[PDB]
Amino acid sequence: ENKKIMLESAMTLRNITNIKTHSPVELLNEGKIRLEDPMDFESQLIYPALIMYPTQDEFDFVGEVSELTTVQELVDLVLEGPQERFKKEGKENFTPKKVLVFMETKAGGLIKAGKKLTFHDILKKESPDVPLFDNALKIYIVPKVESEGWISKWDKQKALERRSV
Ligand SMILES: [Mg+2]
């Protein structure tokens, strides 16, 4: 109870919005989100991340990402290794400079996540309201040159229908 109530109080201080979805991926079943030091609200909040590559029909899962990690740092991590998993048209444009990063808002829209921002700072803002989904980050990595087309196809109603309420 002590650990759980501390985490709740620490997350409300950080102004974090959490949206529960009806069919979260099985990789999130354990619900691993924690303060690095469980009895210290100031310690780094650590959450999982789903990294979606919608134009490649692929995604990555990172079990632990610190809130002090920048968007750039996470992009650098997931794109550093051999990029053989991308096997479709436009695979060559998955580099740290050539991609943009998008996140879903509480309204069901999309925001471009600034590469220099920390996840702490993105989740803390009252507006724009960028939530966790099932107590985890969800980001979309899309090449700049495919972004206008991908944003045009984004279905806000379909996004809201993923949610429990
Ligand atoms: Mg917020």
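Residues displayed in chain A correspond, in order, to Swiss-Prot positions 221-385.
Header entry for method reads X-ray crystallography, 1.5 Å.
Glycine is no exception: its Cβ is also placed from the backbone N, Cα and C atoms.
Among the sequence features in Swiss-Prot, the mutagenesis site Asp260 to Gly is noted as follows: In CNS1-3; temperature-sensitive defect impairing Hsp90-dependent function; when associated with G-324 and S-330. Looking at Swiss-Prot, you'll find the mutagenesis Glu324 to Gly noted as follows: In CNS1-3; temperature-sensitive defect impairing Hsp90-dependent function; when associated with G-260 and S-330. Swiss-Prot documents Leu330 to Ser as a published mutagenesis change and attaches the note In CNS1-3; temperature-sensitive defect impairing Hsp90-dependent function; when associated with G-260 and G-324.
Considering only the mutagenesis positions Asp260, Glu324, the Cβ with the fewest other Cβ atoms within 10 Å is that of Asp260. Classification of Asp260 (mutagenesis position) by DSSP places it in coil, neither helical nor stranded. In the three-state DSSP reading, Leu330 (mutagenesis position) counts as strand. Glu324 (mutagenesis position) sits 5 Å from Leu330 (mutagenesis position), counting Cα to Cα. Note on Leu330 (mutagenesis position): other Cβ atoms within 10 Å of its Cβ, all shown chains, come to 19. Calculated from their C-alpha atoms, the gap between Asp260 (mutagenesis position) and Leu330 (mutagenesis position) amounts to 33 Å.
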